[PDB]
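Below: the structure, in structure tokens.
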Amino acid sequence: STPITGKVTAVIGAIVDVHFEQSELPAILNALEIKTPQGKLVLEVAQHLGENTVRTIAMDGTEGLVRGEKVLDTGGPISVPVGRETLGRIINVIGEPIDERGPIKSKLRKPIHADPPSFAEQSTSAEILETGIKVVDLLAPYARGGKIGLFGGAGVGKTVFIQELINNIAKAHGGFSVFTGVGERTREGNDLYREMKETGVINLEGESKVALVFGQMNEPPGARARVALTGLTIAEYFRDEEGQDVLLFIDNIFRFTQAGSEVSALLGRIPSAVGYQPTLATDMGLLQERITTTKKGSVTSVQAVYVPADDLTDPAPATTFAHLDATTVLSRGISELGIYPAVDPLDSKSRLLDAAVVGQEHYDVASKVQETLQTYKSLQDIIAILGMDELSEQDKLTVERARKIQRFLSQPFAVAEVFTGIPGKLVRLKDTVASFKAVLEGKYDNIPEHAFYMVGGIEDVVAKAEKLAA
Amino acid sequence: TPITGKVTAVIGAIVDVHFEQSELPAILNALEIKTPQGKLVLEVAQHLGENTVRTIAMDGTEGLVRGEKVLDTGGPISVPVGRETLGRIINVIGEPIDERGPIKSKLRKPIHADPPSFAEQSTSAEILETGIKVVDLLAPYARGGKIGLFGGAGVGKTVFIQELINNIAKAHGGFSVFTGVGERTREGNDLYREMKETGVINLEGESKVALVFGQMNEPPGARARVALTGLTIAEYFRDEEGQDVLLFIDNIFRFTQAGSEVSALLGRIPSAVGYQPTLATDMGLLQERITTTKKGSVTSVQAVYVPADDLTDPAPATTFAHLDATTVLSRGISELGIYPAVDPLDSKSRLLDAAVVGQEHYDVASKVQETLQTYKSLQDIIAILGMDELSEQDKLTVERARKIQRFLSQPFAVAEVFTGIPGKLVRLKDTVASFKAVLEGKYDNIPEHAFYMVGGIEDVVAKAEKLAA
Amino acid sequence: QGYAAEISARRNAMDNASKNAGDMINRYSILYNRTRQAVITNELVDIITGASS
Amino acid sequence: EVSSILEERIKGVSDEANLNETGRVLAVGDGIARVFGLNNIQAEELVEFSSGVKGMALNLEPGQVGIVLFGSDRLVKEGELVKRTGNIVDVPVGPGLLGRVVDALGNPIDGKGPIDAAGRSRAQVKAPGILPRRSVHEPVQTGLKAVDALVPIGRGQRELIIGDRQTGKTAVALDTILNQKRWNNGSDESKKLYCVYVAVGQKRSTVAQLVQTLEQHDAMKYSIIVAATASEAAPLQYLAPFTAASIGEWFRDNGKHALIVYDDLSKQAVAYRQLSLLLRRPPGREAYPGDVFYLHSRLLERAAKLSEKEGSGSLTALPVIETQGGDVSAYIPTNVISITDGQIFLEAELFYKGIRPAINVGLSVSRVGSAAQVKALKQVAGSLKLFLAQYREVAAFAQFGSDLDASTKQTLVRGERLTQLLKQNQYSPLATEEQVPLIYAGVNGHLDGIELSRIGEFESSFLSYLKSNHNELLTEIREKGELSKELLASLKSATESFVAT
């Protein structure tokens, strides 16, 4: 109103407490700006502690601050800019373009915090997204407007997997996309910037069918926390106001959990189990609940998750595990087998995988795959000690098919025409169902195992067999 | 300085004094409360303001009456050093507890002394051979070094040190310091008697050894500064006398442990496992006050009581960092009956190198390590299925390794009572030869029992004949 | 004669294997139980330390 | 003499202070002072306590500003006045740091006279942005063939050396520094990496041996040694990586390429723990304060391959984390693993097995991949990854000792020889130009035949043979750095010729 002047009282960490002027109250989740020699430090009001002394969390570095110094109040949550002008620039957490494409020409601004749509608003249709990645398509098809979840290890081509998805699905998609990176390396960032300029999804002079919000780990933990909220609000504008479909991407959401855990500690809350914030459930919930397919629009989130030390029993992945619609696990073992995608075939479950939804044929084919692979794994121990010679004749044929199927999963990625230099492949959904059917029927039991490795469709399995035969 | 005070608190052995005058002693000054128990020596550790210091009490605090008069001795406690120390057992205060009356003092020096500088450092390269086969083979010691032992204390740990004293310190001669932090009083008495018997202490004559002893009955706080006191005695030799010394510390776990006890009372937020937050600094300072400067070279032997024998415990872990060589001795290897019980895959020295002890030694050691590691690798398979179900090639390795394991036991003369076997010291040159032969399977044709509890290769050959009869 | 000796030996041997494996089950069971308790204690201590502050 | 000039300088420091901020020490103890006053006080400021103790200030409280001493409190005493320096912590940065051991405050502790400093800089400096960064494209060769082949090092990359305590832990890193002698001695400034070895938490004797080793290999003529020995204050230890980083940035800023080894960050965490818990900050997860991730991340993100508009600058980082009991789920190891772009897991069992350098190839990754691997070396080591992976699988089956089929034993035989090929003598890196042949031989299966025992002999001899005959070929491998058809044929012939020796 009349800028509430505050004097810092304590610079502790990210927590900086301000002592706003008496008889003029600030409010929960407000935004304070402190004029600083470098920009405006933004402090988000996070508690009131009385005597008009608030305890606020920093969103920018707190070095050099002098205890006491005027703090203006800009009020309400940090308000980012939203628009169709936001497409085509990298925008940091405090809503400033960090790619220096000049100040975004704001139409509207919106607060970082927003309320999840009501039960009445939320109505979600089951539609089937096509990934093109064979393993994904057959064994856990993705669903339009879904909440796809890339549970996996640390950067185990985690970035790469997302990159393949952007390369295929995003370019294909008519909707906008928002690439939001929470606490990720600037090497990865610079590569993404360059690559998405290269793939032309960003055309600097041209149009950009994507916006970027790059939040990097070289930002205070507090700032790291509200990267997610910022990106989401851009998506809300797309979903609602622009009324278009979207295809949200957030990376890596363990960084979102981790960030919140840290500032929880700073907020003085007694640490919860395995040091996670005691508000973890509701905070995760606010993020996930905000993302939904309303009547207004549809947003297809793909959220990366890093499973610390590949223990999904760890509370942070486990809490996320419920909240995401179409789980996919990328496992160390499969990566190590040299199978890239690293997707764990018997540990991939999707909401839409129901027989009616994906069609009876798709279901039946995939059911046969699941049994075959699970059999192969159960028999693997037996092969290990006893050998393969002590197994049933039927079992021996099943093992042979399973090894073939195991490397039939392999597909070279379009974005690994750098990593492996092998031309990528997009295999039609129907074609994959057909091709897997043939294998299961054993109409390619005259094909050697390596002629299934990094192939595409049925045509490719045959072609690579002929090539190898020579 | 005569600064009266009253005792505001007596929270454990961490008395707090409140000076009434505005002259306030600094941190690490020392105070004497005079009582019918004589002086009690306390050391300022915090200033808590309002003319109220909080002091660690290095003597027992039972019977104190609050408000009791204090007087400030001023500055760090000054022990008395010289060569006159040699032939004394001294208490933490510096009292002559071997009751040879007042120690003829030359220079009395503050317990706290800053560690010598980076410039002052002088790096060792000496070979110090102990004639202990396992030591010689696996991880040779060096003069000036920091030697390290880990495992259960005085469960054989004390004996190991005693063997080292028996071997190294007569050959070394010159000044030597034994400092025993929180040791069993009876064991200390045994050491005192033994030392006098072996003439290292000759009380009629002169003693080329000095002793500092801190009993485990001594209050935790007292035990904390036993170590610092001993280091001062060592420094006088290292610096002022400038003659090479020796130093024994047993256990330096007691140093850490003592700190953890006082830490809680002092008012520190407990760090992991419960250890003091100043664990890293205190250990660091202590271990850099033990070093080989250009002024002098002090061979130190440090004994770590690993609690529950978990090396992952933060206090043993941070000890492992400051040692120059370690020879971790494992309870498992003790169960195997091998005395010395040094784990052979958990020993290291920066002195084991193919330059330092030459390629031939290094090659011999390499093969031992490989053989034993294989044997460790096949332990699972051995248990689940018989050794006959291992590969024939592997069975040779297993048989060799079983022999190596048995071979590694070397009877110790200090443990002569316990073993009942007369000890034997085997030359470094001899050790390399003995293992070389065994590795080439030259003498592999005679029972494992032949290799069991006996010395050098020649002794094994003879012991085969003994068994053969 | 040989084939019978082979299969007979295999039976005897695998039986002795089962015994050896059982002992190992018990040994690792004790380790498991100790380890489980220790985890509870170590986690609890962290919680206490936080609460104490 | 020298004394008269020193006394003249001392006389030459006079002139009253106006002490615009004062405050009185009150609660002081544990080396962590807290002073009442200092109404003006920048955060992270350096404050000179009146006793010749300087302490940075990390907590500003509306009562008592908590100034962490850089000295011992045995020189501090209650009610002292403190005068704010008025400068946030800063270090001299310059070319003169080359060939100098320096402590945290930039005093030469090797006392090779005052540092020739071209500037001063500040401890915290924000990391290179997305915009001023260009993609890595410049190899860095460690001269450890296994490292180069499996986890190639580039410039601006962060790769974490992780593994069990002091398993020559320092030595693994030291080898990299030593191989940089080949380019460094060379006058190619576009291949000059000035090397900064940062030693935190190590005793003076350890450091002294290391600097001596560096002098022995006469590599100290390009090394900067930043040290913070274990005696030195926990605040100084905490500040020590960040002031090393700035020293690196002067090179980086000049566009000159450099590499900073941060050995060991694990002791930084202990230091920050001590510091935080005696700043009374709420205890973090696993007692390490919960903002350690932020601390480590900001430090690590300052090594980067700056854009070509930023003159292709590149500070390269190699963090080193000791895993206590090999616990990879511990909070501090977990945090670092995420931050970094590689893992270079060292395994103790394989060390004991005699695979030195010891690398568990499954737990070792380079997420920045072979974009920084030498083009020639990429061609030769193409299926080396596959072979090793097959070897691992095969080895597991082999433990059960079931009668292995010939296909499994082809792998087994090949694999065994490869493992022996990888091994290298500590403190003796090998030239990459002469590592490319060895890998060619192995990958083209010539060594698969050769008996395991005499692989080591063969390796030595092969190099001698190539030095004798195919030294024209070796020159070409260096010069053209990609094996052309002609080179591949020449090399193939050479190897074939040397099969029977």
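Just so it is clear, chain D uses Swiss-Prot numbers, and the residues here are 44-544, in order.
Placed from the backbone N, Cα and C atoms, the Cβ positions cover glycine too.
D:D207 (ATP binding site): 18 other CB atoms within 10 A of its CB, across all protein chains. Taken from Swiss-Prot, the feature ATP binding site covers D:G206, D:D207, D:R208, D:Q209, D:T210, D:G211, D:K212, D:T213.
In Swiss-Prot, a mutagenesis experiment is listed as D:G291 to D, annotated with the note In ATP1-2; growth-defect. The 10 Å shell around the Cβ of D:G291 (mutagenesis position) contains 27 further Cβ atoms across the protein chains shown.
D:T383 (mutagenesis position) carries neither a helix nor a strand DSSP state and counts as coil. Record note (Swiss-Prot) on the mutagenesis of D:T383 to I: In ATP1-1; growth-defect.
Proximity to chain B (CB-CB distance below 8 Å) holds for D:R208 among the binding-site residues D:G206, D:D207, D:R208, D:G211, D:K212, D:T213. Secondary structure at D:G206 (ATP binding site), taken from DSSP and collapsed to helix, strand or coil, is strand. Excluding D:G206, D:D207, D:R208, D:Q209, D:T210, D:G211, D:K212, D:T213 themselves, the residues of that chain whose CB lies within 8 A of the CB mean position for the ATP site are, in sequence, D:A214, D:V215, D:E365, D:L389. In sequence order there is nothing to list: of D:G206, D:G211, D:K212, D:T383, none of the recorded positions comes within a CB distance under 8 A of chain C. By neighbour count, meaning other C-beta atoms within 10 Å, the densest spot among the binding-site residues D:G206, D:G211 is D:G206. Secondary structure at D:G211 (ATP binding site), as computed by DSSP, is coil. In this structure, the CA atom of D:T383 (mutagenesis position) is 22 Å away from the CA atom of D:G211 (ATP binding site).
Taking each Cβ in turn and tallying the other Cβ atoms within 10 Å, the top scorer among the recorded positions D:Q209, D:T210, D:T213, D:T383 is D:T383.
Spacing of D:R208 (ATP binding site) relative to D:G291 (mutagenesis position) is 27 Å (Cα to Cα, whole number). Recorded residues D:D207 (ATP binding site) and D:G291 (mutagenesis position) have their alpha carbons 28 Å apart, per Cα-Cα distance. Within 10 Å of the C-beta atom of D:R208 (ATP binding site) sit 18 other C-beta atoms, taking all shown protein chains into account.
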